[PDB]
Amino acid sequence: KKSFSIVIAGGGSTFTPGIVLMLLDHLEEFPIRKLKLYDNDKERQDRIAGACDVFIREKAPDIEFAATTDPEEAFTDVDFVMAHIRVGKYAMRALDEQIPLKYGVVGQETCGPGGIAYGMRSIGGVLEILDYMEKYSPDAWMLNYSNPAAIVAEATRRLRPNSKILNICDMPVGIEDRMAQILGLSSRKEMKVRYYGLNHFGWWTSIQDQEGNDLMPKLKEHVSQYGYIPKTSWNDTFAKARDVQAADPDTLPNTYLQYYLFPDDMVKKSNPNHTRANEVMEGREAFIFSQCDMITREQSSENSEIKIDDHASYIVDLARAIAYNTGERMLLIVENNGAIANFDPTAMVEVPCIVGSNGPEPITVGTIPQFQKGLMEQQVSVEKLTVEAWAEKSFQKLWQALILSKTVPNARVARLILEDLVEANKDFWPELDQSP
Ligand SMILES: NC(=O)c1ccc[n+]([C@@H]2O[C@H](COP(=O)([O-])OP(=O)(O)OC[C@H]3O[C@@H](n4cnc5c(N)ncnc54)[C@H](O)[C@@H]3O)[C@@H](O)[C@H]2O)c1
Ligand SMILES: O=P(O)(O)OC[C@H]1O[C@@H](O)[C@H](O)[C@@H](O)[C@@H]1O
Ligand SMILES: [Mn+2]
């Protein structure tokens, strides 16, 4: 029409019902002919697929829908792969959080030792799906929000350098939404921003409206008193941005920087017996990964309780920009190679890009200050050592990765944490030499 064929890898997730829903709302600006679900376990996806099946029939029945665990069925004749796989699922996420916490160290999905562990699990999963895409639809793009994006992006850069995969993250979008609310704008798309960093590790340097008016002084005065909370708890993520932002008053921070600049505050935010993976399993998981069972039985929308995930509109914005060559400016994770002049050219950086049908065209950042440089060189080193550990099957390189982390207080605690993660992750990591 032109209409696009899409496969969601990680169909038995609890995000997918929310995004099929969002994909249906965005059908005018991004039309679909085929939507397939891919997962390795049939019975999780089937039960998700039954509710998606109902949605598709209500709003756009002429879309071909199928759920499958067979790679060839899934990845043949698609234009885009939307990947949100979680190797090890929430059970491993729980351990990623809890193991470090036992030692007084930040326990978090993508930051600190929990992030490194998840990274080690994820690399293999993402490479698997990417190879299926290249084997069955060589010209499709993979839009990967499968975390932790910084480590996975470094893996693909090294191990699959020519592949059409874009690693992406919704945090900046979420923060920009709150910025737009603070400024009285109808939408974040009314702002034109400059930004640099690593994934979950960056700064806005310039924010203006379409006319070129500077919005930054207004945002800074607000954020320096309230964080990213619109006018209407010191350690809540968005409130806490106020403390992070004072480290560098000329910019505005990614909220994830709290885990690095105030690690010991964050250690005590999580219940060590009942972490965020447990708050997600009660809140969502069994909530929707079996209100889908009702929607399948009924075979209707109920005035349904599963909300439209309007936060995942950014994945559709990206697919659109590639499909119709819109040239929209978006923050993506790409190989630096000069975008940040005075930073490792081989690093994956999160920077504004003009997105078109050939992929992103990164915009130059120029020279960055010493504060951000130092922080980013340390952190990228953690991510690069983690990928080296994975590719070389090296225990030593992984230990070095933990030693380097700003969240880890010393090399002995680094080793203790590593020995515990090795044990917890035996089914999901490659076997490491020297000497687990
Ligand atoms: N980068 C971002 O901005 C961002 C934002 C939100 C969520 N996420 C990521 O989205 C993913 C999904 O999150 P969720 O909360 O819905 O988790 P989830 O466990 O509900 O979804 C994961 C699904 O992936 C499937 N899966 C796991 N390993 C697989 C494999 N090897 N092959 C095929 N399928 C596999 C699992 O069966 C599960 O159904 C996670 O990686 C999460 O970190 C990323
Ligand atoms: O704890 P959750 O509800 O799973 O949130 C975790 C998610 O937060 C988002 O804002 C980040 O951009 C994702 O990278 C992350 O995976
Ligand atoms: Mn993210």
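Per Swiss-Prot, chain A residues shown: 3-234, 242-445, in order.
Looks like X-ray crystallography, 2.0 Å, at least that's what the header says.
The backbone N, Cα and C atoms fix where each Cβ goes, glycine too.
These features come from Swiss-Prot:
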- 6-72: NAD(+) binding site (BINDING)
- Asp41 to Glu or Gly: Loss of activity (MUTAGEN)
- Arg95, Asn149, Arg285: substrate binding site (BINDING)
- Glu111 to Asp or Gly: Loss of activity (MUTAGEN)
- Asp172: active site, proton donor (ACT_SITE)
- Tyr265: active site, proton acceptor (ACT_SITE)
- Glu359 to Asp or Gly: Loss of activity (MUTAGEN)
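Sequence features, as recorded in Swiss-Prot, placed on the structure.
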residue	record	Cβ contacts under 8 Å, 6 or more apart
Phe6	NAD(+) binding site	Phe32, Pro33, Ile34, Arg35, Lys36, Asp81, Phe82, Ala328, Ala332
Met24	NAD(+) binding site	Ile317, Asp318, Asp319, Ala321, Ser322, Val325
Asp41	mutagenesis position	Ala11, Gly12, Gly13, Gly14, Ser15, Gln47, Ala69, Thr71
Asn42	NAD(+) binding site	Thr71
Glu60	NAD(+) binding site	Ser309, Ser310
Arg95	substrate binding site	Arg88, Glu111, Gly116, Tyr120, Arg285, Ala286, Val289
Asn149	substrate binding site	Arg88, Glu111, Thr112, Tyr120, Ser124
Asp172	active site, proton donor	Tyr147, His320, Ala321, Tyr323
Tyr265	active site, proton acceptor	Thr112, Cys113, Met173, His202, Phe203
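With a cut-off of 8 Å between CB atoms and residues at least 6 apart in sequence, the same chain places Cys171, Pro174, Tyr197, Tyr198, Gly199, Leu200, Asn201, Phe203, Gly204, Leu340, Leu341, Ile342 near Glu359 (mutagenesis position), listed in sequence order.
Non-local neighbourhood of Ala51 (NAD(+) binding site): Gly13, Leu39, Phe67, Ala69, each in the same chain, at least six residues away, with C-beta under 8 Å from its C-beta. Straight-line distance between the Cα atoms of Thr234 and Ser242 is 14 Å, even though 7 residues between them have no modelled coordinates. In this structure, the recorded positions that sit close to ligand 2, with a C-beta under 6 angstroms from any of its atoms, are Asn149, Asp172, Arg285, chosen from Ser15, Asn42, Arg95, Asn149, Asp172, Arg285. Among the recorded positions listed (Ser15, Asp41, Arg95, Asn149, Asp172), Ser15, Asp41, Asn149, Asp172 have a CB atom closer than 6 Å to some atom of ligand 1, in sequence order. Listed in sequence order, the residues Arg88, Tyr92, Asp98, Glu99, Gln110, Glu111, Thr112, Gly116, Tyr120, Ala286, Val289 complete the 8 Å Cβ shell around the substrate site centroid, once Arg95, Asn149, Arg285 themselves are left out. Annotation: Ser15 carries the greatest number of neighbouring Cβ atoms among the binding-site residues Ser15, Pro33, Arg285 [cut-off 10 Å, Cβ to Cβ]. Each of the recorded positions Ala69, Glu111 was scored by the number of other CB atoms within 10 Å of its CB, and the largest score is that of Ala69. Put simply, the two farthest-apart Cα atoms among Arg95, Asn149, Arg285, the recorded binders of substrate, are 15 Å from each other.
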